[PDB]
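Visitor: Please find one structure pasted underneath; my questions will follow.
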Amino acid sequence: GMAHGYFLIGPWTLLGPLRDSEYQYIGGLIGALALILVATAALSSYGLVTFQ
Amino acid sequence: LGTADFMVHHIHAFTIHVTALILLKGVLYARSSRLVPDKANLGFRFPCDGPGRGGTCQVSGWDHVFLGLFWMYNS
Amino acid sequence: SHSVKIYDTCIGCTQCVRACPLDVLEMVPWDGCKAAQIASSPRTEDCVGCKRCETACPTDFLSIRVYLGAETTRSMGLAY
Amino acid sequence: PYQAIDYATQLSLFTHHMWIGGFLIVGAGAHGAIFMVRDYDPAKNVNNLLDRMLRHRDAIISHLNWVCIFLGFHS
Amino acid sequence: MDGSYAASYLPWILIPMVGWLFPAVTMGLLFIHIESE
Amino acid sequence: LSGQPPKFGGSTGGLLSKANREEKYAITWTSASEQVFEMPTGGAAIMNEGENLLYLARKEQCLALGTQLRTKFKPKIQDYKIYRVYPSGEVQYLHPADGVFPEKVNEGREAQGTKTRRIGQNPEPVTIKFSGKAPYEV
Amino acid sequence: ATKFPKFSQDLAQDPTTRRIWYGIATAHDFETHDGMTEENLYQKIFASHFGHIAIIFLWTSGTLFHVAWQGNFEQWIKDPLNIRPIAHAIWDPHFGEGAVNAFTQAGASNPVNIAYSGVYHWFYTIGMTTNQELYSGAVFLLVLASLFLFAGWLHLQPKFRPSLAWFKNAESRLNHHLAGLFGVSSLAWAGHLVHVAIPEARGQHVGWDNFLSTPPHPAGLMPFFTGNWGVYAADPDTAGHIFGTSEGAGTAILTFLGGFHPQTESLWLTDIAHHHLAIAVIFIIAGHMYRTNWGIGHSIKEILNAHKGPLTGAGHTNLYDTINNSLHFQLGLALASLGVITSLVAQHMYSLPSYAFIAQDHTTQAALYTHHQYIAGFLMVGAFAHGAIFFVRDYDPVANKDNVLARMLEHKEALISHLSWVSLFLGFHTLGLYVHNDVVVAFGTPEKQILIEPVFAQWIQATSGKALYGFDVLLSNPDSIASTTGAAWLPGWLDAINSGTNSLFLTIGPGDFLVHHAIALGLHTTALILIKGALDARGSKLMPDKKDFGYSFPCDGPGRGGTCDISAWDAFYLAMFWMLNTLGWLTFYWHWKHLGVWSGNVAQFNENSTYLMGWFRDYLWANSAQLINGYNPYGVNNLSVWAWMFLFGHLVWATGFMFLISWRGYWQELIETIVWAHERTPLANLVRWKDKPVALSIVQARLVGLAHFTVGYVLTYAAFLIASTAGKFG
Amino acid sequence: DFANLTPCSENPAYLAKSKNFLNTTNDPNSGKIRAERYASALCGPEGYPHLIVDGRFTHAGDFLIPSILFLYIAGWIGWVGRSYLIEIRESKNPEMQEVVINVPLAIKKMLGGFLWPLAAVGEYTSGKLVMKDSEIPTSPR
Amino acid sequence: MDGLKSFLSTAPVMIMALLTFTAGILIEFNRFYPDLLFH
Amino acid sequence: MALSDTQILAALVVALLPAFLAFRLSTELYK
Ligand code: CLA
Ligand code: CLA
Ligand code: CLA
Ligand code: CLA
Ligand code: CLA
Ligand SMILES: CC1=C(/C=C/C(C)=C\C=C\C(C)=C\C=C\C=C(C)\C=C\C=C(C)/C=C/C2=C(C)C(=O)CCC2(C)C)C(C)(C)CCC1
Ligand code: SF4
Ligand code: SF4
Ligand code: SF4
C-alpha cells in the first residue's frame, strides 16, 4: 500500500485538471485517495468471493 | 514533426502491431492450440472445428489472414 | 454435458468413432443393420460438442446427433 | 522530373505502393501458416529456432497482445 | 456547474452518487452475488 | 503409472493451474525406438525407448497424440493408455475403456445414447413444454 | 456451485464467464426456467407487467419533474415559436468554461439540454400552464407508479395470485380492454379535453379547484340527454383565435371542422375531443361483443371454427386453442399491431400535428417521426421473431391440422421464393434506376435521367382533395358525390390540403417515387428474412430437426456443407440490419424532404434525390457541416454534445463490426495466451479468477455486435438529425 | 392531367437548358437531337422529362414499349435457358453440359426462342411447364 | 483442336463471348441511336 | 412560477414510496 499510494498522486498532480490552479497537490491527492478507496474495495470484494 | 505527428505514428505503430499480432498468431498456432490441438490435420483452410468448446469459429490459419486483411486495410 | 444420441438409421460404418477426437463414441453389437453394429455414446461427459461425428455420418438425415447442453470445463475444452 | 509538383502522382504512387506492400505482407502470414500445416516436419526440427518459436507461442503472442492493448490505449 | 432552479445543491451530491456511489455499491453487490456459492 | 518422460526442452503450451487443481491427463505408450513426435501443446519432443509417460492438460491433447502415434509412424503405436489424473492421487483410466479400440466392435459393450427411432420421430416441443425434458430426452 | 443464475441448473455449474453472460440473456425467458409450471409462468409475467407499467409512469414523472424543476415551461408558453424548450439541467464536472457558456442557452442561467421530445407542446395543448401543474402531475405519477408496483407484489402473493383460467379468459379480457382501457380511457380523455384543455386553450383557467363549478358548455348536459347534440358544436373557434387567450374563441366543445388551427398549425382541440368521444362510444360498443358471463355475446372459438372455406381446408379451426395457449403467438400479434400503429403514429403526427406550435419546432417533429419509426421497426422485427419462437416451441401440427397456420407451412417454399422474387425485382431496378441517374448526371446529361412521376400516389392525394396534380377525382373534383355530401370536415380539410404550408399531403415527385421503392425493397427484404426465419424455424432441408435444437442456437456444425446462422434467431439477427437499413432509408427521406419544405427550397430535394450522389452530397455532406463543427480548434457551441455523440455512434457501430466479422475461436485462442500470461506473471498470479475467462459464445457476440450496430446506428443518426435541424432552424 | 408537369416544348427551364445539351457520342449534333426528342415528354419544374407509367397510351413509349420489348427478350432468355436445361438432363452426363456448353445445341435452342410465348402457352396447356407440387423435393417443415 | 473447341465452349468463355456480343449490340445501338430515354 | 426547495425535497420523500415497493416487487419476482 505504501508503495502504490506514493506514486499514485503523481499522475493527477502533474497532469490532472487541477494542475494549473492553486490546488494542484490537493487535487492530486483526492484523485489518488479515491483510487485507493476503489482499490481496497476491489481487494475486499475479491477476498469475500475467492475464499468462501 | 509535432504532437499530431507523434500521435499518428503511434497509431501506425499500433495498427501494424495488431496486423503483426493476427498474422503471427496464425502462423504459430497453425498446427495446434490449447483450443484445437489437431489443427494440422484439419488443414490450413478450414472453417472451424464445430460449435464445440464454446465455439471454435475462425481457428484456422486462413482465418487469421482473413482478419489480418482488414487490419492491413485499417493500418 | 452435451447429449450425443444415436438413431436407428445407423449403418455401422464406424465413421463417427474415427472422427471422434474425445473418445466419446464406440461400436456396440446390434441387429438392425447389415454390419450388425450401432454407434454408442457412453462417454458424453468428455463431449466437447465439435460435431465431427455428424460430419462423418453418411446416412440421410443423420444417424448420430450432438445436442449442445450444459457447459462444463471438459465440454468448453479448457486447458485452464 | 516534375513528379514532386504533381501532387496527384505523389499521392497515388505513395498510396499504390503502400497498398501493394501491405497486401504482400499479409501473404507472408498466409504462406507462413501454409508451411506450418503442410511442410513443417518436426523430425528435422528439434530445438532449432522454429521449434523454439512453437515452444513459447504464449510468450510471444500474449506480449504482442499486451503491446497492442498498450498502443491502442496510448495512441 | 451552477443553477437558478431550486435545490441546486441536489445535483451537487446526486451526480457523484448516481455516477459513482450507485455503481460501486450495485456492481459491488452484484459481484458478491454472481460469484457466491 | 510408471514411465520416463519424453525428452522435451519445455514449452509454454503445457500444464496450467488446472492440472494441479481440477484434473490432468496422462498418456502412457511403449515405443520400439527413440523417435521424434510433435507435441500437441506446441513443439517437438523425442520418444524414449520403452515406456513413455506424458502429462497433458486436456483429453483432446492426449487423443491428438494418440491419433498421431497410430498413423504418423512407420511402426504404429497401438498400445497407448490414457488416464485422468486427479490432484488427490486417484487415477481414472480412460482410453481405451475396454482394452479394445472403439472403432472395432467388442462384446460386453453396452449401448448408450441409442434411441430405437428416427431423428424425425422425436416428439414435438409443444407436448413437453413444462416437463423440463428435451425432445431427445423423452 | 454458484447460486447465480438460480433459474438454470445448466448454467449454475458453468465454471466460465459464459455463466454470467447467459444468466443475463435468459433472465426474462421465463418458460425455460427450471421448475416452471404453466400457471406460475403467467403469474411471474403478470407481475413483470406491473413493474414495467410503473417504470413507464416513473419515466413520465421524471419527464414531468425535470420540466417543472429545471425547464422554462412558464417562459416557453409566452413565446413558443422563439423560446427553446429545456429538457433538464446539465450537471457535468467535466465541462470547461467553453462548454458551460455554450450550453447556457434558451434564456437559462445554467447549462441545459434543449428538449426535443415535444412534451412542452404536449403539456401546453392539454391545458398545463404552470410548473406547479407539472410538479403535481409528477408526484401523482409517483403515486400511480406506487399503486402498480404494489399490485404486482400483491398479485404474486398466494391469496391474490390469479389462476390459469383467469389468464385464459380471452372474452373477459377483450371486453374489458376495449370498453374500459380503450373505451373509458378515451371517454375520460375526451372528458379532460372538454373540461380542461379546450377552456385553457380559450384563456379560461379550469383546474381541480373549480371544474365542478364551471361547466364546459353554457347549455350543460341537458342537450346530451335530450338528443340535441348540435348545441355542443354551435359557435366554434374562428380562424382568428389565439391559443391560450379568449380573443376569437368560441363556446363549442365538440366540433367537426376538419383541418388545422391557423396559429398553432395543429388540429382543433374540439375536433380532438370529438374524435376521442366518438371512438370511445365505438370502443365501448366493441367491448360488448364477446360472451363473458351473461350468455349474450360471441365465443371466439365459435367464430374461428365457423370461418372455413374450400380453398383453406379447415380454415381457422382450433386457432383459439392455439393463440390462447401460446404466449409467443399473443406477443407476436401484439408487437405487430403495435408495430403497425407506432408507424401510424409517426406518419400521422407529422402530417396531422395535434399539439400547439409543434409544426414550427422542426427538430421536435424530426425527432418524433424518427423515434416512432425506429420503435415500430423494433416492434415489427420482434413480432416475426416471436412468430418464429411460437413455431419452435408452442406450435402443434396435430391440433393445427390443415388450418390457416399449417397451410402457411405447407406452401412456405412459395412464400419465401416469391418474397425472394419481389425483393430482387424491386432491388435490381430501384438500385438500377438510381445508378442510371447517377451516371447520366455525372456524364453531364441530367435530362437523360429516368424520372417517373408517382402517379398512383399523386392520385390518392387528389382523391383526398389536393388539386395540385390536376386530377379531378372524388375530393379534388368538387362535383363528385364524395365532395357534395355536405361533410363538415370538407371546408377545413380542403383548406389544409391545398395550403402547402403544412406537411399534410406533401407534393411528391420522381425522387419520392424512387425512395418508396427502396422502402418497398426495404420492407420486403426485411420481411423475407423474417418469414423465412418464421417458417424455417421448425426445420428445413439442411436442418430438419431444428425444433429440437430450439430457437437460439449457434449452428449445426461445419458438416453438411456448413451451417452458419441456421437458427431462426439468426434470421432475426440478419433482419435487424435490414430493418435499420430500411429505417435508414425512410428517415433520410423524411428528413431531407422536410429540410427543403421547412427552408422553402423544395427544389433542393426534387432535383437531387433522383440519384444517390445528391443524397450523398446535398444531404449527408451538406447538412453535417454544422454538426461536425460542434467543436473545433476555435471553440464550441450547443452542437458540441451532438458532434461528440455523432462520433460516439460511429465508434459503437464500428466496434460491432469486430463481433460480426471476427468470430469466436480466434478470440478463444487469444484469451488462452492472455490466460497463460496472467498465470505466469508474478504479483498478478496471486489474483485468480473464479469464473474461467472464455470468449463470448457464437450467438452472444452476434447479439453483442448487433447491439453495438444498433446503438451505433441510432446514436449516429439522432445526433445528425437533431444538430442539422437545430443548426438550421432551432 | 398532370397540372404540376408541363410539356417540355413549353417548359421554360427545359428551353434554357436544351440549348446546352452535351454531345454524348461522336456526332456533334447529338445534344440537339436529344433536345428535339425530349421536347415531346412531360417536364417538371427544372426541365427534365418525367415519365408516366400509369398505363396511358399517350405515354405508351414511356413504359409500355419498354415493357413489351423487355418481356419478349427476358422471356426469350428464360425459355431457351429452360429448354436447354431440360434437353441436357436426359443425357449420359447432364452435369458437364452446364460447365462445358453444348454450343450447337445452345444455338439451336436460342434461335428457336423467338416463338417462346406460343411455346410457353403450349407447355402450360400440356402440363410440362409446371410440375405437380407432390412430385417436387420438399423441405421437412 | 477438339479439346480447344471444348475450352472455347466452357461456361466462362461462352458467357464472356455472350456478354461481349451483348455489349457489342448495346454500344453499337447507342452509338448510332443515342439518348433513348423513351420511345 | 418556479418550484421551491421544499417541493423538490418532498418529491424525493414521495419517491421513496416507489423505491420501497419496487424493492418488494423485485424480491418477490426473484422468489
Ligand atoms: C472502431 C472499431 C473497433 C474498436 C474500438 C475495436 C477494438 C479492439 N480491437 Mg478490433 N476490429 C474491428 C473494429 C474495432 N476494434 C473490426 C472492424 C474487426 C473485424 C475484422 C476487428 C477485429 C479485431 C481483431 C481480429 C483484433 C482486434 C483487436 C482489438 C483491440 C485492439 C487493442 C486494444 O485493446 O486497444 C485498446 C482499446 C481500444 C483502442 C478501444 C477503445 C478504448 C477506449 C479508448 C477506452 C475508453 C474508456 C472506457 C470506455 C471507460 C469505461 C466507461 C464505463 C462506463 C464502461 C481492441 C479491443 C485485437 C486485439 O484484441 O488484440 C489485442 C485483435 O487481434 N480487432
Ligand atoms: C425514470 C425517470 C427519470 C430519469 C431518466 C431522470 C434522469 C435524471 N435525473 Mg431524475 N428524478 C426522477 C426520475 C428521473 N430522472 C423523479 C421522478 C424524481 C423526483 C423525485 C427525480 C429527482 C431528481 C433529482 C432531485 C435529481 C435528478 C437528476 C437527474 C439526472 C441525473 C441522474 C441522477 O442524479 O438521478 C438522481 C435521481 C434520484 C435520486 C431520484 C430518481 C428516482 C427515479 C424515479 C428512479 C427511476 C428508476 C427507473 C424507472 C427504473 C428503470 C431502470 C432501468 C434503466 C434498468 C438525469 C437528468 C439530477 C439533476 O437534475 O441533475 C442536473 C438531480 O439532482 N432527478
Ligand atoms: C375495464 C377494466 C380493465 C382495464 C382498465 C384494464 C387495464 C389494464 N390491464 Mg387488464 N384485465 C381486465 C380488466 C381491465 N384491465 C380483465 C377483467 C381481465 C381478466 C380476463 C384482465 C386481464 C389482464 C391481464 C392478464 C393483464 C392485463 C393488463 C392490463 C394493462 C395493459 C397494459 C397497459 O399499460 O395498458 C396501456 C394501454 C392503454 C393506455 C390503452 C391502449 C393503447 C393502445 C396501444 C393505443 C392508444 C393510442 C393512443 C393514441 C395513445 C395516446 C398516448 C398519448 C401519450 C398521446 C392495463 C393497465 C396487462 C398488464 O400490464 O398487467 C399489469 C396484463 O397482462 N389485464
Ligand atoms: C449495399 C449493400 C447490399 C446489397 C446491394 C445487398 C443485396 C441484396 N440483399 Mg443484402 N445484406 C446486406 C447488404 C446488402 N445487400 C447486409 C449489410 C446485410 C446484413 C448481413 C444483408 C443481409 C441480407 C439477407 C439476410 C438477405 C439479403 C438479400 C439480398 C438481396 C435483396 C434483393 C435485392 O435487392 O436484389 C437485387 C440487387 C442486387 C443483387 C444488388 C447487386 C447488383 C449488382 C451490383 C449487379 C450485378 C453484378 C453482376 C453479378 C456481375 C458482377 C461482376 C463483378 C464480379 C466484376 C440482394 C442479394 C436477401 C436475398 O438474397 O434474397 C433475395 C436476403 O435474404 N441481404
Ligand atoms: C435460364 C434459366 C433460368 C430461369 C428460366 C429461371 C427461373 C426463375 N428464376 Mg432464376 N436463376 C437462374 C436462372 C434461371 N432462373 C440462375 C442462373 C440463377 C443464379 C444467378 C438464378 C437465381 C435465382 C434467384 C436468386 C431467384 C430466381 C427466381 C426465379 C423465378 C423468377 C424469374 C426471374 O427473373 O428470376 C430472377 C432470376 C435471376 C436474377 C437470375 C437469372 C440469371 C440469368 C440471367 C438467366 C439465364 C442464364 C443462363 C446461363 C441461360 C442459359 C442459356 C442456354 C442457351 C445455355 C423463376 C422461377 C426467383 C424466385 O424463386 O422467384 C419465384 C429468385 O429468388 N432465380
Ligand atoms: C359520481 C359519478 C359521476 C361523476 C363524476 C364527477 C362529478 C367527476 C369525476 C371526475 C373524474 C373521474 C376525473 C378523473 C381524472 C383522471 C385522471 C386525471 C387520470 C390521469 C392518468 C394519467 C396516467 C395521467 C398522466 C399524466 C399526468 C399526470 C400529467 O400531468 C401530464 C402527463 C400525463 C401522462 C397526461 C358520473 C357522472 C361519471 C356517473 C356516475 C358516477
Ligand atoms: S461432438 Fe465431437 S467429441 Fe462429441 S461425440 Fe461428436 S465427434 Fe465426439
Ligand atoms: S452414426 Fe453414421 S458414422 Fe456412426 S456408425 Fe452410424 S452411419 Fe456410421
Ligand atoms: S458458426 Fe462457426 S463453428 Fe458454427 S458452423 Fe458456422 S463457422 Fe462453423
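The residue numbers of chain G are those assigned by Swiss-Prot, with the residues present covering 2-731 sequentially.
Positions of Cβ are set from backbone N, Cα and C atoms, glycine also.
Marked as [4Fe-4S] cluster binding site by Swiss-Prot: G:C556, G:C565. For G:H651, the entry in Swiss-Prot reads chlorophyll a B1 binding site. Annotated chlorophyll a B3 binding site per Swiss-Prot: G:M659, G:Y667, in sequence order. Taken from Swiss-Prot, the feature phylloquinone binding site covers G:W668. For the published mutagenesis G:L522 to P, Swiss-Prot gives the following note: No protein or PSI accumulate, unable to grow photoautotrophically. G:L522 to V appears in Swiss-Prot as a mutagenesis experiment; the accompanying note says: No effect. One mutagenesis experiment catalogued in Swiss-Prot, G:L536 to M, is accompanied by this note: No effect. Here the residue is the original one, while Swiss-Prot reports the published mutagenesis G:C565 to S with the comment Accumulates some protein and PSI, still does not grow photoautotrophically. G:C565 to D or H appears in Swiss-Prot as a mutagenesis experiment; the accompanying note says: Almost no protein accumulates. No PSI activity is present, unable to grow photoautotrophically.
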Visitor: Quick check for the class: what is the C-alpha distance, in angstrom and rounded, between G:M659 (chlorophyll a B3 binding site) and G:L536 (mutagenesis position)?
Guide: 30
Visitor: Long-range same-chain neighbours of G:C556 ([4Fe-4S] cluster binding site), Cβ under 8 Å, sequence gap at least 6?
Guide: G:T564, G:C565, G:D566, G:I567, G:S568, G:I699
Visitor: Which of the recorded positions listed here (G:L522, G:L536, G:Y667, G:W668) have a Cα atom within 10 Å of the Cα of the residue listed as 'chlorophyll a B1 binding site'?
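Guide: Candidates kept after distance check: none.
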Visitor: At the Cα level, what's the spacing in Å between G:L522 (mutagenesis position) and G:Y667 (chlorophyll a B3 binding site), rounded?
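Guide: One finds 36 Å between the Cα atoms of these residues.
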Visitor: Helix, strand or coil for G:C556 ([4Fe-4S] cluster binding site)? Use DSSP.
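Guide: Going by the DSSP assignment, G:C556 ([4Fe-4S] cluster binding site) belongs to neither helix nor strand, so it counts as coil.
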Visitor: Quiz question: given the binding-site residues G:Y667, G:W668, which has the greatest number of C-beta atoms lying within 10 angstroms of its own C-beta?
Guide: G:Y667
Visitor: Could you tell me which of these recorded positions, G:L536, G:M659, has the fewest other Cβ atoms within 10 Å of its Cβ?
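Guide: Counting other Cβ atoms within 10 Å of each of the recorded positions G:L536, G:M659 gives the minimum at G:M659.
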Visitor: Which of G:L522, G:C565 (the mutagenesis positions) has the most other Cβ atoms within 10 Å?
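Guide: Answer by Cβ density within 10 Å: G:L522.
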Visitor: Between G:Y667 (chlorophyll a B3 binding site) and G:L536 (mutagenesis position), what C-alpha distance do you get in Å?
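Guide: Each residue's Cα considered, G:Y667 (chlorophyll a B3 binding site) and G:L536 (mutagenesis position) end up 33 Å apart.
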Visitor: Could you tell me which of the recorded positions G:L536, G:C556, G:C565, G:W668 sit with their CB under 8 A from some CB of chain A, listed in sequence order (or 'none')?
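Guide: Near chain A - Cβ to Cβ under 8 Å - we find none.
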Visitor: How big is the gap, in Å, between the Cα of G:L536 (mutagenesis position) and that of G:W668 (phylloquinone binding site), rounded to a whole number?
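Guide: About 33 Å separate the Cα atoms of these two residues.
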Visitor: What does DSSP say about G:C565 (mutagenesis position): helix, strand or coil?
Guide: coil
Visitor: Count the Cβ atoms, other than its own, that fall within 10 Å of the Cβ of G:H651 (chlorophyll a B1 binding site), considering every protein chain shown.
Guide: 14
Visitor: Quick test of understanding: given the recorded positions G:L522, G:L536, G:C556, G:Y667, name the ones whose C-beta is under 8 angstroms from chain B.
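Guide: Contact set vs B: G:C556, G:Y667.
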